[PDB]
Amino acid sequence: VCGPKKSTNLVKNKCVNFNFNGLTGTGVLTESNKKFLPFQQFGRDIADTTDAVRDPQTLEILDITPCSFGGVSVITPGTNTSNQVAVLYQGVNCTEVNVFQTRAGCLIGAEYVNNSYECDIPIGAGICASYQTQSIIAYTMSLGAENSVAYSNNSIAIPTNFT
Amino acid sequence: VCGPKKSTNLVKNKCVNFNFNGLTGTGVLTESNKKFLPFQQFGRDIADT
Amino acid sequence: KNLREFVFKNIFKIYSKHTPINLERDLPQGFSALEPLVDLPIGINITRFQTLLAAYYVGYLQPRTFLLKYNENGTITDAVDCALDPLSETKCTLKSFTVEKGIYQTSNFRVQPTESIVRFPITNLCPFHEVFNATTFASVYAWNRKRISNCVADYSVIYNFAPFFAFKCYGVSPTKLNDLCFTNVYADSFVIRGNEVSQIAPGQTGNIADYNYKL
Amino acid sequence: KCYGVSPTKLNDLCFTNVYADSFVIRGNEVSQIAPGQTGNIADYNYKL
Amino acid sequence: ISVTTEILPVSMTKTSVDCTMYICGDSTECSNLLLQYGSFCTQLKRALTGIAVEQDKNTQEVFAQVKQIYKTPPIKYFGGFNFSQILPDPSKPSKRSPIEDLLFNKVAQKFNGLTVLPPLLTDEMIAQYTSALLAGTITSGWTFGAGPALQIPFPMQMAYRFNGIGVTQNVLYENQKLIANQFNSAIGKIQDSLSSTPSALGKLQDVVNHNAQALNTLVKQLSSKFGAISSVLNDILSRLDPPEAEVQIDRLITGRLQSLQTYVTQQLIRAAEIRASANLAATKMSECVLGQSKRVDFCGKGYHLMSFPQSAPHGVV
Amino acid sequence: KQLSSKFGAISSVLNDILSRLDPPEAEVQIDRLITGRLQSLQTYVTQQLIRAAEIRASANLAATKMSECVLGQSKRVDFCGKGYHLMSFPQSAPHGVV
Amino acid sequence: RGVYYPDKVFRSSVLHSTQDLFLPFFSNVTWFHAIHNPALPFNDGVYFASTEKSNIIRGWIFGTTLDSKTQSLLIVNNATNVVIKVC
Ligand SMILES: *[C@@H]1O[C@H](CO)[C@@H](O)[C@H](O)[C@H]1NC(C)=O
Ligand SMILES: *[C@@H]1O[C@H](CO)[C@@H](O)[C@H](O)[C@H]1NC(C)=O
Ligand SMILES: *[C@@H]1O[C@H](CO)[C@@H](O)[C@H](O)[C@H]1NC(C)=O
Ligand SMILES: *[C@@H]1O[C@H](CO)[C@@H](O)[C@H](O)[C@H]1NC(C)=O
């Protein structure tokens, strides 16, 4: 028992509002391999969310994934130093939204540099950003200087002074 | 638009109930050194009081 | 140097703001705040604007959030728009015009919906010309229980009939009826006297409420 | 009947503006001129 | 010679919760009511950010004690002492020791505004820090902790450690082969002991489990009515008149605020516990690994000779 | 600042509610204000207790360092500075020790 | 330009956050030159600026239908007095 509302054609892989038989939501509809038994359509997951639904007119199982979202963080030096900023969209691939892809997220406004310095502004999984000479550069942080101790079977090192 | 009730002499440096234009409160009224612009009538601090 | 901000808020009073300033070029940089001038209590709707010549810098306003700085005189000397750039957004989040070095979580990125879809299934209309216009609604003790299912629920026919003394919707908003879908509809038709209508409501107790028909 | 401001404290309190709306309705329709009350006058004649 | 394992948690997973999305979804009507509740959302965000930076600080304090990355010499002869099980394996791309690999192998909610943040230090970098500490303690003894790294043969270092526990160094020099064999046997038994008994690595796992449980609870509490007609906000909005909608939305707001507040309070308590554990781990790294400790039972059972760190998921062994 | 929150009431000022609203229907708004302010106080006290636990841990560490680094020479590595500990000197600081 | 005082509350040495109808910063203002549909929408508020000296502009008109059908608003600023009428 529904009301008067002319059905609109179905779309794929687009963040759209959906109203399926009173089920109102916003999401992306994708082809689903889930094998729904004939009973009904309101599929749900462990997170108590309507993960899937079967289209009423054409009986196909469509998975509903939430529209892409995340948190934005602003990497900035001191305001006196410069007004330039970098923006990190966390957990979001760069395709969704000076573009560099870190494991923490998509980092725009910063240039990646192969050379490694000590960490200045934390970004994520080993990536740190710094304002160096006049732009924000992102780099894999350096743990420290590499030192090799001259170890031999008969060699010792003894200090001759103190501080 | 205020009302019948009348305008008692302003008592300063005493804990007195005050009703200023319908704003009621308790406290002491002291000479104020801050320079209001002609337009404001209320003053508030960083704590929103 | 003749700034004039005019707003009309139904929170119905107009507000005018003005400030005169020394000027050597065109609209310069500076945070000269406009001091409100008049608050005329007019209450009629306005949707136009015109200037009488005896230059003309019209600029439309939108709902926004700002951060304003007050000096030791009660004067606004600086401001920040919290939707211009991410630096201004992090200034608003930190509530400070000077932002130290670091990474600041400011807002949330969301992908807005592009298109709206309805897929309601198909043709058969629900019987409403039977429940209404039946020429006999029986009695309150013997009221007709009509089951409505498997059809198009068109509530416009209800509005098509005579003006209603009491058209009260409790669980559902009356305007949003046609959007919603329902599992099963029950029609309960009867005839009762006028003064007892107020007692026929959920959560209300009364003699007619409890001995004739209790929702 | 006073809804928002108590009848007793009208004299002490101060108000920014007063708006008077004068009309004529039947005796039983007076109760319809009140917040939360539904009726023909409330929806088609004058809405609070 | 007895090699014992002590497993200490160091950090817990960093979580960020979006107040607006968790409590109001995508509706502005709900956000308008949420605004007048005050500054609860910013308080929760500040608490979670403090927890995240605290976890990063914990890992840095435990593992980044050394300032120079030391490398073991290519010729790995140390007077018959075999460190292959604790030294990194260049063949595997992880550059992790066999014990570290075993520990690593042994040990949606996102849709509602809950996110997990990556740790600042990668597992590769923590493994590199551990390898630097091992190289320093094998080639330099305890000298690299208290200053510049000083070369010393490993048998001489073990002789000095024997003198530390009140045993003359000839006891080492006339029993070097037996001592090396005992140490190698104990190191070999460590991997078997870790593999056989899962209760040893139960601490770290428990930590992870706890946080997971907490997150699940939050999501589950999104399904509670809290006295309202429905738990779905869009149903109320598209089903009700704005005033009754305000009432129901307010009920949901109260329920979800108390849910988040409980979550954040438990999270802060767990963060305090993890911080205490990380402080203990840092003290052990400074005293057991960077030197010889006279404190009884602090560094293993028996007279302490030395200690070796190993990275583990969210912990140190 | 939590004193300025409406908490679902018409006004955040109790005097305004008393002057305007009638007792039977002003009681619910006063209850809204009461529950909001009580929740604010409870949040403050819980955060205060957690911060007090952190400060107590820091003070216990400071007392241990005063006993061992200052009133003696410590063989514990990195407990009293970096390097081989010779001695230590205490200095007072606002709400802390150096 | 376009920043004003929201309400009559004195504040000293403070940063205050206001959600009000403001002119967005660094926005496109339409500069109009009048040489001697000429009407403009009101929307949520209007910002006017003028650099004139010899009182070339002397008032404004606000309204909905601009005729005798709907109430209008007329502001005239002569050399000695401002007159506002809502006839
Ligand atoms: C972007 O990264 C995400 C990470 O979860 C992945 O799921 C997605 O497929 C990636 N897209 C492309 C085109 O790389
Ligand atoms: C001991 O170490 C030295 C390092 O210079 C090496 O030359 C020597 O061969 C080693 N001894 C053995 C038995 O390998
Ligand atoms: C202005 O208000 C009047 C009366 O409230 C209304 O009829 C009209 O639609 C509104 N809008 C415009 C553009 O006049
Ligand atoms: C160390 O032990 C491994 C197996 O545990 C063995 O393969 C290796 O040969 C040993 N090292 C030496 C130098 O014998």
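Here Swiss-Prot sets the residue numbers for chain A, with the shown residues being 524-620, 641-676, 690-719 in order.
In case you wondered, yes, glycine gets a Cβ from its N, Cα and C as well.
Residue density at A:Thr547 (variant position): 19 other Cβ atoms are found within 10 A of its Cβ, drawing on all protein chains shown. Quoted from Swiss-Prot for the published natural variant A:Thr547 to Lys: In strain: Omicron/BA.1.
In the three-state DSSP scheme, A:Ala570 (variant position) is classed as coil. Quoted from Swiss-Prot, the note attached to the natural variant A:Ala570 to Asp states: In strain: Alpha/B.1.1.7.
Quoted from Swiss-Prot, the note on natural variant A:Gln613 to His is: In strain: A23.1. DSSP assigns A:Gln613 (variant position) to a strand. Long-range Cβ neighbours of A:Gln613 (variant position) (same chain, at least 6 residues apart, Cβ-Cβ under 8 Å): A:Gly593, A:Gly594, A:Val595, A:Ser596, A:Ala647, A:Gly648, A:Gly667.
In sequence order, A:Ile598, A:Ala609, A:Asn641, A:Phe643, A:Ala672, A:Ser691, A:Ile692, A:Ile693, A:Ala694 are the residues of the chain that are 6 or more apart from A:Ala653 (variant position) and have a CB within less than 8 Å of its CB. Variant annotation in Swiss-Prot: A:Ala653 to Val, described as In strain: 19B/501Y; the structure shown retains the original residue.
Annotation of the published mutagenesis A:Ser673 to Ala in Swiss-Prot: No effect on O-glycosylation by host GALNT1; the original residue is retained in the structure shown. A:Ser673 (mutagenesis position) falls within a strand when secondary structure is assigned with DSSP. Taking a C-beta cut-off of under 8 Å and a sequence gap of six or more, A:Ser673 (mutagenesis position) has these contacts in its own chain: A:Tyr660, A:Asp663, A:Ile664, A:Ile692, A:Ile693, A:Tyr695.
The Cβ of A:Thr676 (mutagenesis position) has 5 neighbouring Cβ atoms from other residues within 10 Å, across all protein chains displayed. Among the sequence features in Swiss-Prot, the mutagenesis site A:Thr676 to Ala is noted as follows: Partial loss of O-glycosylation by host GALNT1.
Under the three-state DSSP scheme, A:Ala701 (variant position) falls in the strand class. Within the same chain, no residue at least 6 positions away from A:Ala701 (variant position) has a Cβ under 8 Å from its Cβ. Listed in Swiss-Prot is the natural variant A:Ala701 to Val, annotated as follows: In strain: Beta/B.1.351, Iota/B.1.526.
What Swiss-Prot says about the natural variant A:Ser704 to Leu is this: In strain: Omicron/BA.2.12.1.
According to Swiss-Prot, the naturally occurring change A:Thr716 to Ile is described as follows: In strain: Alpha/B.1.1.7. The DSSP secondary structure for A:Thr716 (variant position) is coil.
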Would you kindly give the Cα-Cα distance separating A:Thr716 (variant position) and A:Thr547 (variant position), rounded to the nearest Å?
79
Shortest C-alpha distance to A:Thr676 (mutagenesis position) - which of the variant positions A:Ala570, A:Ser704, A:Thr716:
A:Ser704
If you draw a 10 Å sphere on the Cβ of A:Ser704 (variant position), how many other Cβ atoms land inside?
15
Which of the three DSSP states, helix, strand or coil, fits A:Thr547 (variant position)?
strand
Could you state the whole-number distance in Å separating the C-alpha atoms of A:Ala570 (variant position) and A:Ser704 (variant position)?
52
